[PDB]
Number of protein chains: 4
Amino acid sequence: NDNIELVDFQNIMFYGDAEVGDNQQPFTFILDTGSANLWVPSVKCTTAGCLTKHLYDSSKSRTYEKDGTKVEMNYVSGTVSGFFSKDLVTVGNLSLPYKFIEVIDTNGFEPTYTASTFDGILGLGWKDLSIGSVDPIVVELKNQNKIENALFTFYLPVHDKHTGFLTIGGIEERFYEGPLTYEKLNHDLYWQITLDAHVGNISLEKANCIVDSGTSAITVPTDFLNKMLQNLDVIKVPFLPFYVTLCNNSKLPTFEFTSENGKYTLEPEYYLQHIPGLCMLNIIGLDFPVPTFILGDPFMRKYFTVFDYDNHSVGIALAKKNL
Amino acid sequence: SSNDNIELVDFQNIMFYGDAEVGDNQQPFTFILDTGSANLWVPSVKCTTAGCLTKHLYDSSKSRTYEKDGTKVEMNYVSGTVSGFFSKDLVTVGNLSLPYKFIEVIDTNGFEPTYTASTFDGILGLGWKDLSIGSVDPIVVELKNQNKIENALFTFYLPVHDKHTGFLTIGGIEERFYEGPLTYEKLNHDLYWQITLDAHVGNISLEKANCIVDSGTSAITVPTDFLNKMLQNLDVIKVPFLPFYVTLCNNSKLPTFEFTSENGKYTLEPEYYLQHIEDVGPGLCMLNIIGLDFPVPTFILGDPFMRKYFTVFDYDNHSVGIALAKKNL
Amino acid sequence: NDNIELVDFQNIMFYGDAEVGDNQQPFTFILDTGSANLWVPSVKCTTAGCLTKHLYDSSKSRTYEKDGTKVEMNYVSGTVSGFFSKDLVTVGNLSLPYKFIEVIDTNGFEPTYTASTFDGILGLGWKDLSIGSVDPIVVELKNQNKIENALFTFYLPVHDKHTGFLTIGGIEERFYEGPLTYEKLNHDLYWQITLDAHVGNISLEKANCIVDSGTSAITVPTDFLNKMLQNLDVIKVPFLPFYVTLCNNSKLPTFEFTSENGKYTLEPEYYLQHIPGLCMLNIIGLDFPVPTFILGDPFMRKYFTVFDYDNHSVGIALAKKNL
Amino acid sequence: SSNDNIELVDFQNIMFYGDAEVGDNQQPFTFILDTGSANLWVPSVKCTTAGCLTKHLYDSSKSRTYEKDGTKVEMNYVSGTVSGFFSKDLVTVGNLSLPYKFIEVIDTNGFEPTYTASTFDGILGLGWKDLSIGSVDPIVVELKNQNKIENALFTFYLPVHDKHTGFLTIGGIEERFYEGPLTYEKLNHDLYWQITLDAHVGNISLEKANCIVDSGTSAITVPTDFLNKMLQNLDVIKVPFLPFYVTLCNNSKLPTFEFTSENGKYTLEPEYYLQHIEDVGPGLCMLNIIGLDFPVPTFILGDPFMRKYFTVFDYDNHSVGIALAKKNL
Ligand SMILES: CCCN(CCC)C(=O)c1cc(C(=O)N[C@@H](Cc2ccccc2)[C@H](O)CNC(C)(C)c2cccc(OC)c2)cc(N2CCCCS2(=O)=O)c1
Ligand SMILES: CCCN(CCC)C(=O)c1cc(C(=O)N[C@@H](Cc2ccccc2)[C@H](O)CNC(C)(C)c2cccc(OC)c2)cc(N2CCCCS2(=O)=O)c1
Ligand SMILES: CCCN(CCC)C(=O)c1cc(C(=O)N[C@@H](Cc2ccccc2)[C@H](O)CNC(C)(C)c2cccc(OC)c2)cc(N2CCCCS2(=O)=O)c1
Ligand SMILES: CCCN(CCC)C(=O)c1cc(C(=O)N[C@@H](Cc2ccccc2)[C@H](O)CNC(C)(C)c2cccc(OC)c2)cc(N2CCCCS2(=O)=O)c1
């Protein structure tokens, strides 16, 4: 299959490379199941941040198709803006002409953008999540008969153990062990499924759970989070929504998430980030109209995940500890 | 059959507020009345922040109908975040009252300087249930479910600075507040008060746009490409680094928005979307229009539209009615 | 003597009232020995922040003298700008015509300004510290023969025990006990004196020590601070220059400051701010070209202080625990 | 008697840099050479930040002349903060070298986005000892104390975009770099390179102003009242909310600064203080002038002044010499 290497950056985040243009101009991406647009910064971007990145030049590519529709993308960390373009996009060994955003202004995305090592973002969500009604890249590959199955998988890197892969088009056995259970999407928007959630006696039945590679935390309803952390020797840190603890804290809880078909757990080792024997919890309280858990990178580090557009499902199995 | 009229007070021809009460001792608060959200909150007497010191505060200990809940909750708005916990008590809007679940806010430090600088105490959402944190049935729906009104509908007649005052009306439609036809547009989703309209600014067209009627926003938002095209050669200027557009207040070349359905036509002339900014420049105006892109191309028809048009929000028929607001009450 | 009451605000800060104009328009001030200008917001200020404050109107005062020179004041927390004016300023029972800054713009001082309960700042430093070469108010009172001694004293409030006072013109016995030792200023700029500083075996000889009522911390050279906190069970909090600990931490150190004439100590109880049994340290690391300690509110809470312009000195004694 | 000339490279006719080395293996770095500060720092190989990944880094383990110190220190600049610790090693500036104390920087996250977006690795201060953190004797003073040069002085001949390159010179004055008289102004304090001059812009006068010559600032700063008066009726506009002033690049009504002492006269015409901002507007310029008030009324004579005037910084005679820079080297 088409494997894109996922490269750990100092155990903080992971990135993958892909190319744009028939001259294959190289970019580093966040590979984000929580979004659904592809963007790269343009040679026509002149902001401070752009001068530090790899840039796209439409003039150097023969397969460029103009669109020019203005567009702005909004993220938690800020906004980028520019215009739609179309060109050849190569992800590992596969390429296809594809619509994307050429970014001209990054000043509303700072300091994040200058302070990070990615050039752009490559969304892997569903069509209805995208600005511009862009068919997802994996769907388009399948439509243009370049892969048989419109699915992709994540096997995340683990610092100083092993690298990761985004695989497009088939499921490799080498990445997981135990049973692979598929959970049906509750909406074709995010990769969002319905699970019962428990920590000890704290529970939330039929929680909406979003599998988001673009987020390095588990997000939890604020009342659930408040209940789960009391009497634990975790310290809320003032002026910020973060929590610290002793790395060796034996009181720390395990999330359990269950469907009729599978049971998934996330122990403290997957959500603790070492920072003097002290660790931050990669868990954040967030309320939405549908009580939701965002199962970000800490969950995906434990569990290999399969994202299947043909079956409208997320497949979850234990990731193999080594490759 | 008995309309409940809540008077609306203008603020700097920009925003409007209305008052309602919480508790069986009718503790008074000034609210943003917001069709763009679906929670009610008030600041608590347990809120110690500097901002809360300037506000009317809710004291549950003074109300015999208070029912503790205590579920923690944090509300996220564009202007910031407030957090607290759920409570239940009598909520009074004009002459109608009911036991209702709301958020008692204890921290407002993530909502400054907005909150201290504003004259409201809280927000009262008037959207649909699926927009609410905590799955709270909207007040007007709950009033109808409790048999306190016949029709689950409300209307907005917005105040106009120096001209007339405004009303929120629950339970029926006052003919005195509109002229010309009243046309109803079916909701495309029961979430925002969101309808489907074709949008045109002369030359530039966007068919089947999603249009959200949002009383809690003082602007019109438009897709960024549509905005860029509409301003092309207009004697308007983008202030550098900022999302804002300025022009002489006397500019005679500004466009009219036109929105159409199969049943109706609605226009918004420059006079409804210009904001005087004399502080910045003699004869200068800000275009109160912001570009914003969503997965479905969307216009947010905020206060500027609602100051022109009387609006009817009908939960039983899942629709929005639109009619020219009476220029003199 | 002229006593201005110092009113505790939720054990976070203290403020005092004074008036401007012959109609005595009332303001709440930060009373700041670390600065040397008086400003108030003007009725001509139209920014968001000003609408929430008490404002000055020159038109309503018969003793107003125009100046109109533009000026901007810069603080750590941001900037305010406006223009010089002259009018009657009343501090307790004394008034005098005095030059001050009318503030027209507060947008560079936000969110601090809107989020606080003061209207303006009343500086109590030396002439060379002031923008505009303004003679300090206490010096001017003495020059215009309204007090005999150009000195003032601080006795700070203690939450839920007792209120505070700024006294102008004489030293009240009721405020202190033990010996009052005067330390000569090393420069007529800040109220800055030379002390040897020790924590355990960590020392800095002839440190510059600035007595600053406008600051709620002790600031310490960064290397001294790093040495003093190691092996203490204090947790540096990520992304911010703050430290937390258990309120009952018995390992916490005591600052000692010595001159040839006096010895001053500051125990953990004076620098711990309660915030779940957890306390923040009111201590911040800061390096200057002259190795400096800023003895802010935590020091002034323990020690009554006398600021004497005639003798160029700071007098320090134990503050009485109750009034 | 042997001048040490370090070549200076221009950046966007805005800033300039020069290279020097640290370690007895001459590890190379690009520096801001800053008469407005008095510390040398370089980023360490132990710096793991994203910004440091783009820079030349200092590896003490590769230098035989490295001497550990390890005193922690944090430097505060207007653009932010860097922190690390003191170290001592061979520092090489052109052909002169000496063992010298400097800061090895381990964290630059409080100095972003400035630092990653810039092409420098570190800063090399050229002010007086009392301006330094840690009481470090300035490099040029230390060179003279070690008998490596005869005169503790240095000069700046700034590069000019598309015209000529620049030099920092240590130890003597090159006649080729200036024309017209060279006039020396006595320092008013041994801290910045600060001199006393009368300032005039036609009508507007400020006597005995403190003038700081500051190579590390790309602007001229002026007292805010003086700035407000000088711009009065000029066809210049303040961009709203911002501290910035714009004008047509062709404006023929812009003023000349004049500074005078009893011995000399120095002027700065519009062409030295305008910055083209074509990105914002065709034919548009930014006035590279900022208002700033200090306890003594002060002008900071940054790069724009130094691009016009050759400057001599003399530690032995406590003075600054000023002469028109040669327009063609
Ligand atoms: C060590 C790396 C840290 N980065 C922070 C970078 C600013 C993150 O892990 C991160 C990335 C994102 C993010 O927007 N991710 C989107 C992808 C992305 C990544 C970097 C820059 C821009 C955008 C992703 O598309 C968001 N997915 C959805 C929409 C599901 C999401 C996630 C979390 C909260 C949401 O609503 C507020 C929405 C969000 C977070 N947050 C959750 C935990 C702390 C609060 S937060 O900032 O809202 C964190
Ligand atoms: C009310 C009068 C003054 N305020 C300024 C507030 C700082 C506004 O006009 C205002 C209120 C809101 C708001 O969130 N409104 C929500 C209600 C509200 C009002 C005041 C304070 C907090 C909250 C309202 O519920 C938002 N409705 C939805 C969710 C439909 C909305 C509107 C606009 C943009 C959205 O998403 C990007 C979402 C948003 C704006 N903006 C429009 C103009 C610039 C972009 S913006 O910041 O997003 C403006
Ligand atoms: C709970 C109240 C917290 N407030 C923060 C309000 C922003 C303070 O205690 C405070 C007030 C000031 C301040 O500027 N004080 C000046 C007076 C003032 C007070 C409020 C608003 C504006 C101005 C005072 O004039 C500063 N004195 C000097 C110049 C000696 C000073 C003190 C500390 C650090 C300095 O250099 C960076 C300089 C400075 C601090 N800081 C020291 C500890 C944390 C870092 S800091 O922000 O630089 C803290
Ligand atoms: C070098 C080319 C680009 N940089 C932009 C940096 C973000 C500048 O032109 C620059 C560098 C500095 C700076 O701190 N310069 C110090 C050296 C430096 C240079 C780059 C990065 C960090 C540090 C220099 O040592 C400052 N000298 C003194 C202390 C005399 C100074 C200058 C100006 C204002 C001061 O106090 C308010 C103090 C200051 C400025 N400003 C002038 C224009 C707007 C106001 S400002 O922000 O204060 C500009």
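Residues displayed in chain A correspond, in order, to Swiss-Prot positions 127-401, 406-453.
Looks like X-ray crystallography, 1.9 Å, at least that's what the header says.
Just so it is clear, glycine is given a Cβ too, placed from its N, Cα and C backbone atoms.
Following the DSSP three-state reduction, the secondary structure of A:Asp158 (active site) is strand. Around A:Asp158 (active site), taking its Cβ as the centre, 19 other Cβ atoms fall within 10 Å, counting all chains. Residues or ranges marked as active site in Swiss-Prot (evidence: sequence analysis): A:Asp158 (among others).
According to DSSP, A:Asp338 (active site) sits in a coil region rather than a helix or strand. What Swiss-Prot records for A:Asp338 (among others) is active site, and it gives sequence analysis as the kind of evidence.
The Cβ neighbour count for A:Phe244 (mutagenesis position), using a 10 Å radius and every protein chain shown, is 19. Under the heading of mutagenesis, Swiss-Prot lists A:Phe244 to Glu and annotates it as follows: Reduces catalytic activity towards host hemoglobin.
While the structure shown retains the original residue, Swiss-Prot records the mutagenesis experiment A:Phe244 to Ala or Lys with this note: No effect on catalytic activity. In three-state terms derived from DSSP, A:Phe244 (mutagenesis position) belongs to neither a helical nor a strand segment and is classed as coil.
Distance noted between the C-alpha atoms of A:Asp338 (active site) and A:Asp158 (active site) is 7 Å. Candidate recorded positions: A:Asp158, A:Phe244, A:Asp338. Those with a Cβ under 6 Å from ligand 1, in sequence order, are A:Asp158, A:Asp338.
The Cβ neighbour count for A:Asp338 (active site), using a 10 Å radius over every protein chain in view, is 25. Unmodelled segment: 4 residues between A:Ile401 and A:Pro406, spanning 7 Å (Cα to Cα, whole number). Counting only the Cα atoms, the space from A:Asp158 (active site) to A:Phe244 (mutagenesis position) is about 12 angstrom.
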